[PDB]
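Below is one structure; the comments refer to it alone.
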Amino acid sequence: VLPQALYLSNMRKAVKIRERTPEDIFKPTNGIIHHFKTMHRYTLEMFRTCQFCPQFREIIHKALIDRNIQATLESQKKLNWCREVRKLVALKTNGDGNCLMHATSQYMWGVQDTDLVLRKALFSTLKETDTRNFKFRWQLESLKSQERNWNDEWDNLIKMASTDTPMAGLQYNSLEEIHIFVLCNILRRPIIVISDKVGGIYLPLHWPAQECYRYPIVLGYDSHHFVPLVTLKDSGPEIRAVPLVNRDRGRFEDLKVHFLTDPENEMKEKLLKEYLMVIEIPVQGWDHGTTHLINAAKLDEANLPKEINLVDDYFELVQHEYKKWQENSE
């Protein structure tokens, strides 16, 4: 029937991307952060599954989405809770300790950084470029949550970003919050994360917003595993956006925006307003038949060209396999 993963519906294509990928990275002599030239502006959007037999609509899902963390985050009212906005879906991602990059790489490209290009770009940027500012905010935030051995623990982190094997669980080193903050600064693109320590909003602070992509990358996190929370190519009318807040027992705790400087945390709403794309959204709340306005960031509408577009493929191949399934599922 239908392939186990979005990209395996056209591997000659996957390759095309996995090759276009590194050619896009600009490595400034200026000593500025290694960043992507253009491919960061790309956003994948999943196809409309609500068009098929419930029996068939179902076989696609076992195939593509990670129903485990999907059910979890949704259960914890932390994933698909706002009714006024489009639903998001968790794509399955290799849990080889590079999940962070895999999930990011999927969200943008259809593919999945099996070539280690992102993971590399992280490490290379973290070794050959000025750690100065990262090290700082890393300290700064490690203090805010301590209720003495500095440069020592940070040397450890740069080490973990390495492509090489861990001297302990599985095949690559597990990444941590700071790497995300760096990753997003390599992408020049925000990354908001939906979880149950890392969940929050990461912004390309080492860049004037006047020059990075203002649509997020959305990831889901559970049991130390990273996933792309991609938007359904729904018909409407639900706005395409992520709430910048959560629902915590009747109040709206907004998201933890990370690695902010002490002056910055005092003007976040203004930062978020400009690195993101913020809109005020009406939300049934307070249960008391009342309403409540929350902030949400506009999400991107799929813009992967034909030439590199694995979904378009997997879909065709789904429609074919459905004509044959419809003709004679008996």
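Using the numbering of Swiss-Prot, the residues shown for chain A are 5-151, 162-182, 185-212, 228-361, in order.
The way this entry was determined, per its header, is X-ray crystallography, 3.2 Å.
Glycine is no exception: its Cβ is also placed from the backbone N, Cα and C atoms.
Copied from Swiss-Prot, the annotated features are:
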- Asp70 to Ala: Minor effect on 'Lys-48' deubiquitinase activity. Strongly reduced 'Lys-63' deubiquitinase activity (MUTAGEN)
- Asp100 to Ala: Strongly reduced deubiquitinase activity (MUTAGEN)
- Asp100: active site (ACT_SITE)
- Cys103 to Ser: Loss of 'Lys-63' deubiquitinating activity. Down-regulation of TNF-induced NF-kappa-B activity less effective (MUTAGEN)
- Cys103: active site, nucleophile (ACT_SITE)
- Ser190 to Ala: Strongly reduced 'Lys-48' deubiquitinase activity (MUTAGEN)
- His256: active site, proton acceptor (ACT_SITE)
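Put simply, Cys103 (mutagenesis position) is 8 Å from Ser190 (mutagenesis position) when counted between their Cα atoms. Candidate recorded positions: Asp100, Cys103, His256. Nearest to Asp70 (mutagenesis position) by Cα distance: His256. A Cα-Cα distance of 6 Å separates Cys103 (mutagenesis position) from the residue listed as 'active site, proton acceptor'. Each of the mutagenesis positions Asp70, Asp100 was ranked by the number of other C-beta atoms within 10 Å, and first place falls to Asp70.
Cβ environment of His256 (active site, proton acceptor): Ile73, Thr97, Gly99, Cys103 lie under 8 Å away, each six or more residues apart in the same chain.
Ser190 (mutagenesis position): 18 other CB atoms within 10 A of its CB, across all protein chains.
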